[PDB]
Number of protein chains: 4
Amino acid sequence: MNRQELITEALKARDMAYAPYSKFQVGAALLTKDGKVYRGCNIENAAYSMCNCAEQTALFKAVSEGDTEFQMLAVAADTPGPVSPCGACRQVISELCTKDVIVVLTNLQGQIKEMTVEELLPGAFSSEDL
Amino acid sequence: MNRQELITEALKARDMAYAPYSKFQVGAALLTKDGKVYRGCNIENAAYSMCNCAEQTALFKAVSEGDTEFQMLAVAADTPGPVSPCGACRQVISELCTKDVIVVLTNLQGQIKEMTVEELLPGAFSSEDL
Amino acid sequence: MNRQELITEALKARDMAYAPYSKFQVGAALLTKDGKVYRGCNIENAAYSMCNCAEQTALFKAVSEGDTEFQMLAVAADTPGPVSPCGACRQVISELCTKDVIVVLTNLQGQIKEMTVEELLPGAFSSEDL
Amino acid sequence: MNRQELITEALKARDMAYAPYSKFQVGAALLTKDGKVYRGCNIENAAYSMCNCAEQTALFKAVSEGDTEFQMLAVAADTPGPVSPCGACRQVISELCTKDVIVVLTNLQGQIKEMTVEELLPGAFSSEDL
Ligand SMILES: O=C1CCN(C2C[C@H](O)[C@@H](CO)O2)C(=O)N1
Ligand SMILES: O=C1CCN(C2C[C@H](O)[C@@H](CO)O2)C(=O)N1
Ligand SMILES: O=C1CCN(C2C[C@H](O)[C@@H](CO)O2)C(=O)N1
Ligand SMILES: O=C1CCN(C2C[C@H](O)[C@@H](CO)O2)C(=O)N1
Ligand SMILES: [Zn+2]
Ligand SMILES: [Zn+2]
Ligand SMILES: [Zn+2]
Ligand SMILES: [Zn+2]
């Protein structure tokens, strides 16, 4: 399961998205240490604040299943450049993923940006601060 | 899959909860028309606003899998009376579940409150309002 | 400061709304025991989950100023019937407002629905449950 | 209104915080181009996902008043090092503040970290992506 394969997973996950308000579909694919893949997509709501992002859907699914050891996360959307996870998502990622987990960002035209969880949100607010 | 059985599902789902901040674990079990059960649990974050509830975890998992037809939702937590879904959850439920879906609320002592999605949040803000 | 006057406050507050994504402007006016009025409006974000509602804006402003004793809350939007506070808002209202506070809901055509905070979200999840 | 003076504003704002759940109070002070200061503090809820951060409180207050031109934002909390805005906050900041706005982070022991809005969340998901 290389990153190109994980990207295809995210691309398929994107088609399951429920985004009738923004018409902006996003897909994510989370790869565990054991090699299992969890797909995620954004799910919207008439009350915009309740919208859930693809990255969080994938992470929530994994964690709810008992999987907490990850190695890579791929995210895709039809944006100009590689899709940029929103701040809230980066925060969730920084909590549920270890600092060296690889985050692969891409769009629907082959643009690819790779970075670690640490780089995604340097010095992220954490439990240690509490 | 009667409600008592769906409640046991929620009780097991509760044990998967990631809630180190509140120490308040919640579990949810969503039953589809076809009879499939999706388990959910709350997942917290150092940044409290990023916490995700059990009900939403279950619904997000189902929807991401292509399942959008539900018949019942069970929720459980160690509260004095039947657990009360927070407002945000009721909003998500009102969007992803049809009005007559049955919502079963309970705690860890056999208290049970049953109501429909409509009753859970009467006249909920919806797409029609937009 | 009767309810009709508080409604006009909410109607003016609505014009300050920053909602370029939904194009759905909402206004709110919070009246304290001492008679002070706090205006609120929805403020959106490209990342939909970060959108903040009018009711919350008004309540956050008041509380940040040291005002925590309220008597009435008015909310207005261009909806078919009286605007319905989203679940997340009802949850915040239920925490920051005592159960006797009067909530006045209306649209831009004279439709008015009045109810207490308790009625807005009966048996709302609260600190007592934690 | 230099940064040291804006920091004192944030320190005072912090005392207004409503955070009975985390017992973690945060303060923020937003300075407009015209020199006006808006104070903010975190406001919690029994349902953790509804918690609002200091930075957002200050920004929401300003915007609701018609002020949309800012020059600096100060944030303070009792953390080991300068307080780190959570991802959700950085996202809101990136939307409501121009990229040149200065963000001043500090704790209660004189540690100070200064950076621009762009640096706070480089390549932040924005309307252009939609
Ligand atoms: O973090 C990324 C960027 C944002 N989108 C979302 C949520 C929402 O339904 C839509 C518009 O913000 O894209 C995601 O799903 N993931
Ligand atoms: O709607 C219900 C009530 C609230 N809890 C949550 C989220 C959070 O982790 C914790 C404290 O609010 O319980 C749920 O998970 N579901
Ligand atoms: O609770 C009410 C209903 C929802 N709207 C919002 C937030 C968002 O910007 C827009 C669409 O959901 O209306 C409010 O501002 N208040
Ligand atoms: O972005 C910063 C970091 C997080 N805190 C919050 C919200 C919540 O009440 C508490 C614990 O997450 O600190 C803030 O208020 N601002
Ligand atoms: Zn996101
Ligand atoms: Zn909830
Ligand atoms: Zn709302
Ligand atoms: Zn924050």
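We count from 1, first residue shown onward.
The backbone N, Cα and C atoms fix where each Cβ goes, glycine too.
Annotated features in Swiss-Prot:
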type: BINDING; residues: C:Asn42, C:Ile43, C:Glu44; note: substrate binding site
type: MUTAGEN; residues: C:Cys53 to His; note: Loss of activity. Reduces activity 500-fold, without effect on zinc binding; when associated with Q-56
type: BINDING; residues: C:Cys53, C:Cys86, C:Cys89; note: Zn(2+) binding site
type: ACT_SITE; residues: C:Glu55; note: active site, proton donor
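In this structure, the CA atom of C:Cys86 (Zn(2+) binding site) is 9 Å away from the CA atom of C:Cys53 (mutagenesis position).
It is C:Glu44, among the recorded positions C:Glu44, C:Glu55, whose Cβ has the fewest other Cβ atoms within 10 Å in the structure shown.
According to DSSP, C:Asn42 (substrate binding site) sits in a coil region rather than a helix or strand.
Taking Cα separation as the measure, C:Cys53 (mutagenesis position) is nearest to C:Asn42 of the binding-site residues C:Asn42, C:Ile43, C:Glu44, C:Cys89. If you draw a 10 Å sphere around the CB of C:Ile43 (substrate binding site), it holds 26 other CB atoms from the protein chains shown. Using the Cβ center of C:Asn42, C:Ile43, C:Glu44 for substrate, the list of other same-chain residues with Cβ within 8 Å runs, in sequence order, C:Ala17, C:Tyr18, C:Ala19, C:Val26, C:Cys41, C:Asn45, C:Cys51, C:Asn52, C:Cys53, C:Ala54, C:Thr57.
Each of the recorded positions C:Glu44, C:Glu55, C:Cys89 was checked for a CB under 8 angstroms from a CB of chain B; the ones meeting this are C:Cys89.
Cα-Cα distance from the residue listed as 'active site, proton donor' to C:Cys89 (Zn(2+) binding site): 7 Å (rounded to the nearest whole number).
C:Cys53 (mutagenesis position) falls outside any helix or strand according to DSSP and counts as coil.
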